[PDB]
2 protein chains.
Amino acid sequence: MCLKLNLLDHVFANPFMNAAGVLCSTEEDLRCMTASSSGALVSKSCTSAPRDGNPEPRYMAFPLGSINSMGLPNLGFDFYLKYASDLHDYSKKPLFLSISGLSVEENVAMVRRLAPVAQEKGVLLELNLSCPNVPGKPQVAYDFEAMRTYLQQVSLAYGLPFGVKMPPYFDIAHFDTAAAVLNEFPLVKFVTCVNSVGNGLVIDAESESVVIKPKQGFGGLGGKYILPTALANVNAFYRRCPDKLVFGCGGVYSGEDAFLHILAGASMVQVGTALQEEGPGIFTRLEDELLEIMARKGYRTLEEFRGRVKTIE
Amino acid sequence: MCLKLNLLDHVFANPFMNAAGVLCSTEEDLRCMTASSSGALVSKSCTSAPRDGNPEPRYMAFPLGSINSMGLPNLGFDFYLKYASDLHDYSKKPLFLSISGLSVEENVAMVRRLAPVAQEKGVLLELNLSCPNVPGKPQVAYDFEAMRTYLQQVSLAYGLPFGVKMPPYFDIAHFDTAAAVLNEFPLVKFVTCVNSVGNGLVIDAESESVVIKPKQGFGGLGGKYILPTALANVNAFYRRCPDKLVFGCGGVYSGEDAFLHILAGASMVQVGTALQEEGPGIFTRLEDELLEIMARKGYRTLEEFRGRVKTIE
Ligand SMILES: Cc1cc2nc3c(=O)[nH]c(=O)nc-3n(C[C@H](O)[C@H](O)[C@H](O)COP(=O)(O)O)c2cc1C
Ligand SMILES: Cc1cc2nc3c(=O)[nH]c(=O)nc-3n(C[C@H](O)[C@H](O)[C@H](O)COP(=O)(O)O)c2cc1C
Ligand SMILES: COc1cc2ccccc2cc1CCc1c(C(=O)O)[nH]c(=O)[nH]c1=O
Ligand SMILES: COc1cc2ccccc2cc1CCc1c(C(=O)O)[nH]c(=O)[nH]c1=O
């Protein structure tokens, strides 16, 4: 029985990795993720310039998940490019670098400089589309004309295989339209479903107060709240993008949740909220739990069940 | 100490009611909801003609909530109108009738006929804008030009105060656009936030199967999964629609959950999944629980805290 995968011309010991933004902002964080049993890691979504992000408190967690409005705090692109080019040990596991420029031009500028490092070291790009653009316009992946622009410009500037991080969708017509845009771009080799469920609001009954400071307490939701939404999006894109990989993200706390993701279509399975809460020890537990479900079922490899979710009649 | 309130020129014993679709399809269901301790009831969303709805299984519930693709099974409009006009005992509690025609014309035809019964009997209209859609087009409330058309046409045809059932939104620019549409219509006097979170996917690990038959297992989510989504939409519309009421719906299992809806801005509080699961006894428990939290806090009225959620700095 094994959890090994080979994809994107890399080899992975197992399908687990952090979700972008968790345990990946500093060199310390990246070294920690590298030392963990995860099969890969991804760096914090970066901007050209370093950012301090939003005022605190800007993350809170609870039994059923988390809420955040971090504001893209990050050490800036040059830091993450240096990590990728000079510090990361590729003998340990593969590295994804996430970018989240505030404009299409900022993304182009970063990808242009990432490309020779990607070619030489094999760092993999995850472009974050679940990201602000013009204020008063929907996030990029909810504005399909902007999404197409961003992918055209990045495809031209980068010229190498990459993947994209998507927000959740809730309407079949959106699945249809979004997948059809992605399927215009052959360099888009993987699609990560999903980023947080946008602008939720957690309220504490005792204090009568929101629990995060930015945006009057509105922020993105992660965790147990979002698992069925994550599954739906993994499977919707798995079905509509047959020449691309889907990576699953949302609501993973156990090997069983990972099994469901993989049944839906996931290749890699990313862990955000639960990793934030439990720490990097989670990865040994998830591996063990997933192997136990595979053993009970007679499954020897991930491909035996990936995308094999059954429907009824 | 009592939870009685007045809204929309009606008096309500308490803010609780069923959510449309739950315990409200047949005459038996309606009589059960009338006999309960709820403050009001709403009928099943109806179409001009009766519908069987989707193949079973089409509803399933779990510890964290429910998934459904009912397909608008209903007895048809003539039945609900007859219930409103001849069968409902208005001395017991107010009645809302939910309409969900599959086109604008179908809605106009129903509301023209409802108008006189509304005038004579005081039945209240909830127009369901969350109703579902054709390949190549999003649901009405996610297509702001269609929404504006529906509301123009219904307002002209009905000519009396009414409300709208909204799907959740996830993007602040969408809150701003949707609320601005609603605010164009002075006869829209209440906004019910939210309908189910669309197109989630629940998978059973043991069976490796989706749990509902229609739509390859995709359906609307209710229950604990959606409470922070529901509170965000309640508060977003409460803030943007100062001349309207907001009715909260989503994730209510306890008086504490109802308290958070009211803090967010809710005037009435609708109960879907929890009611389906617990039955109509839930209403006495919710009342008791809500009055207990009020008592502990020193609140004597709902208006003392409605919409008074605190933000940080
Ligand atoms: C604290 C925090 C920071 C995050 N930052 C990013 C980020 O920089 N880029 C990104 O693509 N997603 C980011 N996310 C979203 C996660 O990558 C993930 O998509 C989301 O939390 C859902 O997974 P979960 O249910 O395992 O938390 C962040 C989430 C959290 C909680
Ligand atoms: C079985 C079922 C049927 C429903 N039918 C309708 C309906 O006919 N019209 C409607 O506006 N919403 C309908 N909904 C949505 C509920 O009114 C409610 O918006 C949603 O379930 C979220 O509330 P909850 O978290 O309390 O379940 C239905 C929900 C369920 C579970
Ligand atoms: C839509 O995700 C974001 C929201 C932001 C809100 C205010 C300011 C900046 C924001 C930046 C992003 C993109 C980064 C990101 C963040 C974040 O750094 O806040 N949190 C997530 O849950 N997912 C993300 O992709
Ligand atoms: C989300 O609302 C619907 C989804 C449907 C999916 C397939 C076929 C018909 C559908 C009709 C509706 C509108 C009625 C409705 C239903 C329903 O009857 O399935 N369930 C809900 O959670 N909310 C509703 O508002």
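Just so it is clear, chain A uses Swiss-Prot numbers, and the residues here are 2-314, in order.
For all residues, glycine too, the Cβ spot is worked out from N, Cα and C.
The feature active site, nucleophile is assigned by Swiss-Prot to A:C132. Neighbour list (A:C132 (active site, nucleophile), Cβ cut-off 8 Å, at least 6 residues apart, same chain): A:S46, A:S101, A:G102, A:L103, A:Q140, A:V141, A:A142.
Its Cβ placed at the centre, A:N129 (substrate binding site) has 24 other Cβ atoms within 10 Å. Following the DSSP three-state reduction, the secondary structure of A:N129 (substrate binding site) is strand. Taken from Swiss-Prot, the feature FMN binding site applies to A:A21, A:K45, A:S46, A:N129, A:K166, A:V195, A:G224, A:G251, A:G252, A:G273, A:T274, supported by experimental evidence.
In the three-state DSSP assignment, the secondary structure recorded for A:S70 (substrate binding site) is coil. Sequence-distant neighbours of A:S70 (substrate binding site) (same chain, 6+ apart, CB under 8 A from its CB) are A:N55, A:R59, A:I213, A:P215, A:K216, A:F219, A:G220, A:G221. The substrate binding site annotation in Swiss-Prot covers A:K45, A:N69, A:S70, A:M71, A:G72, A:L73, A:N129, A:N134, A:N196, A:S197.
Taking the Cβ of A:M2 (variant position) as centre and 10 Å as the limit, one finds 11 other Cβ atoms among all the protein chains shown. DSSP assigns A:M2 (variant position) to coil, not to a helix or a strand. According to Swiss-Prot, the natural variant A:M2 to T carries the annotation: In allele DHOD3.
Listed in Swiss-Prot as a natural variant, A:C3 to R is described as follows: In alleles DHOD2 and DHOD3. The Cβ of A:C3 (variant position) has 11 other Cβ atoms within 10 Å, all protein chains considered.
For the naturally occurring variant A:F63 to V, Swiss-Prot gives the following note: In allele DHOD2. A:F63 (variant position) carries a strand DSSP state (E or B). Over all protein chains present, the Cβ of A:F63 (variant position) has 16 other Cβ atoms lying within 10 Å.
Reduced to three states, the DSSP call for A:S86 (variant position) is helix. Around A:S86 (variant position), the same-chain residues at least 6 positions away in sequence with a Cβ under 8 Å from its Cβ are A:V118, A:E121, A:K122, A:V124. The annotation that Swiss-Prot gives for the naturally occurring variant A:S86 to I reads: In alleles DHOD2 and DHOD3.
Here the residue is the original one, while Swiss-Prot reports the natural variant A:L98 to V with the comment In allele DHOD3. The Cβ of A:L98 (variant position) lies under 8 Å from the Cβ of A:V43, A:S44, A:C47, A:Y81, A:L82, A:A85, A:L115, A:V124, A:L125, A:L126, A:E127, each of which sits 6+ residues away along the same chain.
Here the residue is the original one, while Swiss-Prot reports the natural variant A:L222 to I with the comment In alleles DHOD2 and DHOD3. Counting only same-chain residues at least 6 apart in sequence, those with a Cβ under 8 Å from the Cβ of A:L222 (variant position) are A:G66, A:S67, A:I68, A:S197, A:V198, A:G199, A:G201.
In the three-state DSSP reading, A:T285 (variant position) counts as helix. Annotation of the natural variant A:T285 to R in Swiss-Prot: In allele DHOD3; the original residue is retained in the structure shown.
Here Swiss-Prot describes A:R301 to K as a natural variant; the accompanying note says: In allele DHOD2. Taking Cβ-Cβ distances under 8 Å and a sequence gap of 6 or more within the same chain, the neighbours of A:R301 (variant position) are A:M2, A:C3, A:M295. A:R301 (variant position) carries neither a helix nor a strand DSSP state and counts as coil.
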Rounded Cα-Cα span from A:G72 (substrate binding site) to A:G252 (FMN binding site), Å: 21
Cα distance (Å, whole number) from A:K45 (substrate binding site) to A:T274 (FMN binding site): 14
Those recorded positions of A:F63, A:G72, A:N196, A:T285 having Cα within 10 angstroms of A:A21 (FMN binding site): A:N196
Largest CA-to-CA spread of substrate binders A:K45, A:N69, A:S70, A:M71, A:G72, A:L73, A:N129, A:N134, A:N196, A:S197, angstrom: 18
Sparsest-packed among the recorded positions, when each Cβ's other Cβ atoms within 10 Å are tallied, from A:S46, A:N196, A:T274, A:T285: A:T285
Recorded positions near A:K166 (FMN binding site) (Cα-Cα within 10 Å), from A:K45, A:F63, A:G72, A:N129, A:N196, A:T285: A:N129, A:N196
Set of same-chain residues at least 6 away whose C-beta sits under 8 angstroms from A:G72 (substrate binding site): A:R52, A:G54, A:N55, A:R59, A:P215
Neighbour-count leader, CB within 10 A, binding-site residues: A:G224, A:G252: A:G252
Conformational class of A:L222 (variant position) under the three-state DSSP mapping: strand
